[PDB]
Amino acid sequence: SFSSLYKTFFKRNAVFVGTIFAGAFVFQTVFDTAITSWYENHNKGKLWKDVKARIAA
Amino acid sequence: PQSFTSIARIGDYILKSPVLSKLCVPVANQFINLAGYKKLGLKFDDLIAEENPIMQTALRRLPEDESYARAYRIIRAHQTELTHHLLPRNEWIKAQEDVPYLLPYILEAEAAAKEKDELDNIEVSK
Amino acid sequence: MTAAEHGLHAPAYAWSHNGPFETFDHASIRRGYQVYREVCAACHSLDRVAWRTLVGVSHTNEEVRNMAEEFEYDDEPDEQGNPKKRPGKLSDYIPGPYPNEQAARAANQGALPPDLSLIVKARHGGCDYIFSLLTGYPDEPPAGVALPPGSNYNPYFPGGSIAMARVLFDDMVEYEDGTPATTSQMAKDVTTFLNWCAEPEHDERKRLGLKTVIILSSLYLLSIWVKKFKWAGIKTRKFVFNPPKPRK
Amino acid sequence: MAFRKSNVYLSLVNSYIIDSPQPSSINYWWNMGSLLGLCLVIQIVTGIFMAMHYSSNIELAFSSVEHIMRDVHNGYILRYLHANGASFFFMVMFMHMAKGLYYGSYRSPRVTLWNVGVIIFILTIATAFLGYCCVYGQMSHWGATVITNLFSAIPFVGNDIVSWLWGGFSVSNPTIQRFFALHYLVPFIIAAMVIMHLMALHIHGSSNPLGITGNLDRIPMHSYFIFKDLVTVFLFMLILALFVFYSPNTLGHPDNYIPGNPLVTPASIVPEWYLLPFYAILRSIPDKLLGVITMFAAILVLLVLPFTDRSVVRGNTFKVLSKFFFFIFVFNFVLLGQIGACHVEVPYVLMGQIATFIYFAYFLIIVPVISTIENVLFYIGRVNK
Amino acid sequence: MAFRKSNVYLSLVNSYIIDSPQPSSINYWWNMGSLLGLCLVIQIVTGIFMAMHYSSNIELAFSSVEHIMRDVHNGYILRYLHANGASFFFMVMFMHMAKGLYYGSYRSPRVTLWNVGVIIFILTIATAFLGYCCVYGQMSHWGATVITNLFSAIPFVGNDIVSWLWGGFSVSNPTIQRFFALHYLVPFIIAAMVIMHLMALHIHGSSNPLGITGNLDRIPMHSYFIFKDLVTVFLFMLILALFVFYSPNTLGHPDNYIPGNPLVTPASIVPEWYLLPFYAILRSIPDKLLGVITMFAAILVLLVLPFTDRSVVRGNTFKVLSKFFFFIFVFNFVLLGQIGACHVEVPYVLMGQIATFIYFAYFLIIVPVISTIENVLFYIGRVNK
Amino acid sequence: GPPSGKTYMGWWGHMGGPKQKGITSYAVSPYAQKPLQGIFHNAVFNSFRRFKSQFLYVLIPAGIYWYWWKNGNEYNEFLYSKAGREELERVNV
Amino acid sequence: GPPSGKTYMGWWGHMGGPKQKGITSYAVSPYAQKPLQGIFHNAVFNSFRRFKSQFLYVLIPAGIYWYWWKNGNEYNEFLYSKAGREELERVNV
Ligand code: HEM
Ligand code: HEM
Ligand code: HEM
Ligand code: HEM
Ligand SMILES: COc1c(O)c(C)c(C/C=C(\C)CC/C=C(\C)CC/C=C(\C)CC/C=C(/C)CC/C=C(\C)CCC=C(C)C)c(O)c1OC
């Protein structure tokens, strides 16, 4: 639905910068957590997180 | 930097001798063909650099039509190289029409410049 | 440039921690330190790592202390100026067993024992090279080769003469369970440990590198697109010549 | 009149950045040079942030670097970035010079630019050597001793000048303190020289890759070329990240990570990758004075490349023999570096000596004779009678 | 056309040293500005040759100063010249300021110049404090502690920023290391700002002492004013020699020569003489945030001087009341400094408060009302009806 | 500013190049152009033709020096392989 | 070159000052006259005239602040001189 509504949403430069900054914030957060999750579960038995659980008895 | 007086002398000496001409004309033709500038749309009367003041005097002597045509060819070459393509095989500069139009306007001024640089250091004579 | 003076070129072992997306197998650093402390003992130094960085990487919180109170560090004097020894704390380095330098050259029967804290980052190749040195000793000295007394042979050391023997035998560590009596195991543990101690920043470095490479790849492709975009206003302009009227 | 051309502090930036009529046919190498400058500035910034946490003694210099690489929040990134940014700086420096040689930029209009550039080159080599001495590793100390003893070749004043610059009979506290202070100072002089390079450049603009006059059409820097520099620097940043994270120790050697010890020397003493060509020619000619003079000769030859080439047609896009010889020259350079890195043995000495001969000959004699052949062939082929 | 005005590297120097039509009626104050420039350059040079032999660790910073004092051949001259040239530089900069304020150079056509200059002023104050910390004597440590803690007056989050700038919870290796590195960095930024200062100056010449148009006649730069600079710089050299040889420890205070000891502090801790004026107003008003803001407010109230001096007649060469008030203000300034130096007791709190009041009052309200009275008197005197 | 020397390039409006007439440059504007008009045909075909047209100029030098380096290396390790008394001493010494 | 903003001072020849006619200047060259003319007479006489002209502008402020400084010093001295139990307390607060 790329009608004139998005052009009017992009017309104001200040709201453009506000939106780009908010997107940067949310992107930073979600991208960082996703990358950490992928890096972590990719190594079962390697990282300290589960090693300390295993040594726990 | 190297004057065209020496180049013209060497060229006339090579061309006058018949056996050396038969030896060097075919290699010259094949060289200028592989040179890679006929296709993209350049006459050799433009490739010569334009920093020496003698070149400025040479261009200032050109008639209007040749200067305009040279401008068109050089800008078109700029654009075509920017595109990374080559021109279509219809406007490739044909071999028989690579006429020298600018060489005399270099030599005519080069002779004057040489004799100017010489005549200052004249002697009292006898 | 003979082969004897240069030593065997290092092989291409299939490491466990190698690879662009792999961390350490530091379920074994926990025992690599154990075997290192057992067998290296009072020979090599390792005097560049602080007991506040083996916590949360190989040891949980309190074991590091529970061995730190087994050393001495010679801290500030009392009211009478007599220097005092107190048990170690959590922010103090491991003591190199040989006091300053001289006992080292008095006990090794030879040259200085090189510092292990950065050794495997400071040799050609190196990730495998330490493994090759540790396992490369032939069980019988080579025949028909001169060798000075005391030093033992090496087909991997450049020059083929090492001042240290091969104390890497079997059934002499016994970490916690059934695993030792395989000298390859102790060699693997110690090399992983030393590769960690050369840079206690492997995991974080790899993660940050992955993040940066993803961000940069995306940014680079976007830049390609934008260059194709706003440069397209001139990469397609067309010129048409007209012969000007010949009048002057 | 627009404010972009009224305020002087901004009029300058306009004339050099916002609006400057670059030529239309520019290829990626000019952006390569701009990327080079930006590499310089990021190197300077991270160097300052490095030095804020660096000691300067000789018993407490290695400890400082291990401290900055291991025991400071987000530190090792700084140290690897400085090192590999320097290495990439030398890569791009050599690339910029090679472009200059190839496309006819060194010719008459910008001889001053060429001179300032080669001055920047020798300055940069000095800076890199100074910094490489600042670490005081194992081989770095030997390199410092060798270079500070190079000047002993000069007759009469051979022991006084070294005793002055070296500040002592042996490498000790004054030597390293002096080296570090100079290593800090001289990059700012490089920045001043960069400003001079820009001023000498803008007087006549850049050159066409075709070797043709660029006074016909032009397009401004910003909104056209700023994006090109942006894309090429994104490529550089990603490759530098690949090095600084995935494989850190590939553009160097694993000997700097060794405490300084003036008792033993490594099996092979080698400079960093960007000096091997200027090290092979030292083992080439076995006269001390000859080597010391021939290094600066290898630079002065770059100085004297102008008014040596005498083809009336600029550039080497349209001269097959000339460009083929240029390629054999660049492979000569890489072979020279490689033959330097390998040891001095029976075939290698002949290899290196022949390499030096053909290298200096290409600069001196190959270029003029080939140029004259090219000019005469062009003159005779297109003319008939 | 003359080679002096053709080559770019020399066409630049021509328009700034060889051909710059200064006004006819120059007096010694602009020669004094040239003196200031030369003081800066000698400070930079001797600083380089100082850091050539200076360590950086906290435990080996004082020992480094004694080492530069004696154990280096002809070195005490370097250290004393550095310190006393810095103090003389600050005095001459203050006199440059007072000149500028008196003669009305801050009139509108040079507001950019004046703003850039006051930026150099604040930068230079920062540099002086940084170096004085670099010494790390006894009271310099407390001065660093207080001035770092100054930022804790920031509302809400104030402890995090000070702990960040202060390298931890104690004055230790990162503190002095960063302070010294920044001190060694900043004067080059000063050099950049002063080349901007020259750029901004050249747009519209220099003001007449008469406060009137100087476009009528001017005399060439070189061979006339170069010697007016030479005489004053020779005076500077001789007075600096007098203060560096016969009377070394007068301008500074004899307290720096103590090892750092964060356990005992003397009851008499004062800044060096050129920071007393602001220290007085800081200790004057009885608040933390008020003082912290009012220092930079003194700088800002300096800033506000243009578009406030509403005299249609430039300068204070023909206004008896205005020049009398300027003299009361400069004597105010020196009184402020001296009372800051003296201890605070019963008869001094009121003295200092009144001093600050008249100071800021002169900046804000004294100039406009007095100027308006002068203008209206000038109109009324020479008009009939 | 003081007058400066003669220069072959100026600023906008006084480029100083030869005066031209009859040239008529066009444009299309970047928004209504669909940037990647040719993105696979142009890529593959132009890349391969350009690689073909400038192939020898790097093959010949690289091959020459690779052959040279291989010969040098093979002779070097032939020297230090059961030949240090008969072949080494006749050239090295 | 790139044109810049308007400036209130040109260079030689186009200096920008008001045009004038009839003004005549002179000179006698440095070598044809004694460098030190007046040296003492002008020194003493002009020095005293100048010092007389502006004496009060520096005399008055200095006197005022000297009077303040003297009064402050004397009161401070009196404060801590056998008066710390009968005058210091009643004014310190
Ligand atoms: C700090 C290092 C340097 C910087 C920052 C620098 C900067 C620049 C810049 C900005 C350009 C314009 C386009 C480009 O970016 O390439 C340029 C061009 C050029 N530089 Fe440099 N340069 C440096 C080093 C050198 C050196 C060492 C030389 C030569 C020895 C040199 C010679 C040239 C030449 C010949 C051009 C030609 C441009 C043309 O022909 O179109 N530069 N440089
Ligand atoms: C001007 C600011 C700079 C500072 C403060 C600085 C500081 C430093 C420091 C502290 C080191 C490491 C010291 C050591 O290892 O003991 C270093 C290394 C180095 N610097 Fe710089 N540097 C600066 C600029 C530059 C520049 C401009 C270059 C080159 C373009 C450069 C090239 C190097 C190199 C090659 C090393 C390698 C040695 C090592 O890896 O540490 N530096 N620098
Ligand atoms: C390193 C610092 C500085 C340098 C090198 C410098 C240099 C100069 C120079 C060369 C001049 C020309 C006349 C003269 O020499 O005095 C000048 C004039 C001037 N400077 Fe500075 N200056 C510096 C700092 C400042 C500061 C901090 C200010 C003001 C906040 C300032 C304000 C002025 C003014 C107002 C003039 C006016 C000249 C006129 O009106 O006749 N300067 N300066
Ligand atoms: C105009 C700018 C500068 C000023 C006003 C300045 C001022 C000072 C002052 C007041 C000190 C204290 C020294 C003392 O207590 O005796 C000092 C110390 C020092 N400055 Fe600077 N400085 C300046 C620029 C520089 C530069 C550019 C360098 C180095 C290149 C430098 C290096 C030093 C060093 C090494 C010390 C050591 C402390 C000492 O030994 O006492 N300074 N500076
Ligand atoms: C031992 O084995 C070797 C080896 O054989 C070789 C060749 C090299 C290669 C080394 C070199 C080629 C050395 C080159 C280094 C230099 C030439 C640097 C020499 C030092 C300087 C030139 C100091 C420069 C410092 C300055 C302050 C310059 C002075 C500045 C001036 C005059 C400008 C003044 C400023 C103004 C504004 C006027 C090695 O590194 C090496 O070790 C592995």
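Backbone N, Cα and C define each Cβ position, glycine as well.
D:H202 (ubiquinone binding site) falls within a helix when secondary structure is assigned with DSSP. Around the Cβ of D:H202 (ubiquinone binding site), a 10 Å sphere holds 15 further Cβ atoms from the protein chains shown. Residues or ranges marked as ubiquinone binding site in Swiss-Prot: D:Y16, D:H202.
Residues or ranges marked as heme b b562 binding site by Swiss-Prot on the basis of experimental evidence: D:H82, D:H183. Listed in sequence order, D:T127, D:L130, D:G131, D:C133, D:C134 are the same-chain residues six or more apart from D:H183 (heme b b562 binding site) with CB atoms under 8 A from its CB.
Among the features that Swiss-Prot reports, heme b b566 binding site is placed at D:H96, D:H197. Shown in sequence order, D:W29, D:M32, D:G33, D:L36 are the residues of the chain, 6+ apart in sequence, with a C-beta less than 8 angstroms from the C-beta of D:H96 (heme b b566 binding site).
According to Swiss-Prot, the natural variant D:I122 to T carries this note: In strain: ATCC 44821 / 777-3A. The secondary structure of D:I122 (variant position), as reduced to three states from DSSP, is helical. All chains included, 13 other C-beta atoms sit within 10 angstroms of the C-beta of D:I122 (variant position).
In Swiss-Prot, a published mutagenesis experiment is listed as D:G131 to S, annotated In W7: Causes respiratory deficiency.
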Suppose we screen the recorded positions D:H96, D:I122, D:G131, D:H197 by Cβ distance to ligand 2 with a cut-off under 6 Å; which survive, in sequence order? D:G131
With every protein chain in view, how many other Cβ atoms are within 10 Å of the Cβ of D:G131 (mutagenesis position)? 21
List the recorded positions D:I122, D:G131, D:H197, D:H202 whose Cβ sits under 6 Å from any atom of ligand 1, in sequence order. D:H197
D:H82 (heme b b562 binding site), number of other Cβ atoms within 10 Å: 20
D:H202 (ubiquinone binding site) sits from D:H82 (heme b b562 binding site) (Cα to Cα, rounded, in Å) at a distance of 30
Under 8 Å Cβ-Cβ from D:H197 (heme b b566 binding site), six or more apart in the same chain: what's there? D:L113, D:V116, D:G117, D:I120
For D:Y16 (ubiquinone binding site), write down the residues of its own chain that are at least 6 apart in sequence and whose Cβ falls under 8 Å from its Cβ; none is a fine answer. D:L198, D:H202
